[PDB]
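Worksheet: one structure, shown below.
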Amino acid sequence: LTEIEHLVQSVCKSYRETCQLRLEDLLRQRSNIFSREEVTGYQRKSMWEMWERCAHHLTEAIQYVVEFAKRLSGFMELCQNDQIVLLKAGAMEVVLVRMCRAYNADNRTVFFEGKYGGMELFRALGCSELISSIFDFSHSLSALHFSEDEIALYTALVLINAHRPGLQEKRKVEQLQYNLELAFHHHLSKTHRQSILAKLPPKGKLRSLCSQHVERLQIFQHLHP
Ligand SMILES: Cc1c(C(F)(F)F)nc(-c2ccc(Cl)o2)n1-c1c(Cl)ccc(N2CC(C(=O)O)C2)c1Cl
Ligand SMILES: Cc1c(C(F)(F)F)nc(-c2ccc(Cl)o2)n1-c1c(Cl)ccc(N2CC(C(=O)O)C2)c1Cl
């Protein structure tokens, strides 16, 4: 009951130490929305510049996930090859999940470069379908009203996934996965939140979305290296 409770707190500590922005701030900033003139300003940027901006922000967000993983008890006990495979396959998925905190379902806006703005902010990039999908995903995750501890445990499980192709110690990643699943379950029971298990996105949906994402990202990169 303490080995589990300590694991839960280890994941929560690691998450807290590695998220960029406080939930309190993001909710506070909800009134601070981009003006029409400011939105137009973003829409008038070249695709090259918007891509440079976004790629930079995503590189940063991914770096925090690497840090999150380094502080996850058990992650660093895996062999380096497996660490890398998990990070390569899961970090962007974690970033996508983390972002639901910065998404406002009331007006379908996201916190971006200091203010809240809608889908249309990213028009210069010319991939409305992908962006719209990212917004839809965020919207449905935001309906769950994830707690900070729930985000920590859920994103830990996004990352520690034994089904990633390329693992050399699959059984050891399984052990960490199952311990985290039990920790998640234990924690939801104590908070009377077991209902959210019935409400989580189908695991493939997150893979699917981030595959579409990486597909477009590889197009961006071979356009502007
Ligand atoms: C693995 C890794 C490491 C670490 F910890 F291992 F040094 N640091 C980063 C990192 C920091 C900032 C960014 Cl951006 O990435 N990554 C990392 C990650 Cl988390 C995700 C994807 C990729 N990609 C997609 C490409 C591929 O699929 O080959 C390479 C990489 Cl390199
Ligand atoms: C514009 C874009 C692209 C694309 F299509 F250009 F690749 N991908 C994403 C993305 C989000 C999560 C993942 Cl995973 O990918 N965005 C995007 C979106 Cl839709 C919304 C907000 C933000 N940001 C950076 C800030 C933050 O770090 O919270 C707010 C970004 Cl970068």
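Sequence positions for chain A are given in Swiss-Prot numbering; the residues included correspond to 267-491, in order.
Note that Cβ sites are derived from N, Cα and C of the backbone, with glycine treated the same way.
One mutagenesis experiment catalogued in Swiss-Prot, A327 to F, is accompanied by this note: Completely abolishes transcriptional activity. What Swiss-Prot says about the mutagenesis result for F378 to Q is this: Completely abolishes transcriptional activity. For the mutagenesis experiment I397 to N, the note given by Swiss-Prot reads: Nearly abolishes transcriptional activity.
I397 (mutagenesis position) falls within a helix when secondary structure is assigned with DSSP. Annotation note: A327 (mutagenesis position) sits in a helical segment as assigned by DSSP. Across the structure, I397 (mutagenesis position) and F378 (mutagenesis position) are spaced 13 Å apart at their Cα atoms. Separation of the C-alpha atoms of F378 (mutagenesis position) and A327 (mutagenesis position): 13 Å, rounded to the nearest whole number.
Cβ neighbour count for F378 (mutagenesis position) (all protein chains, 10 Å cutoff from its Cβ): 17.
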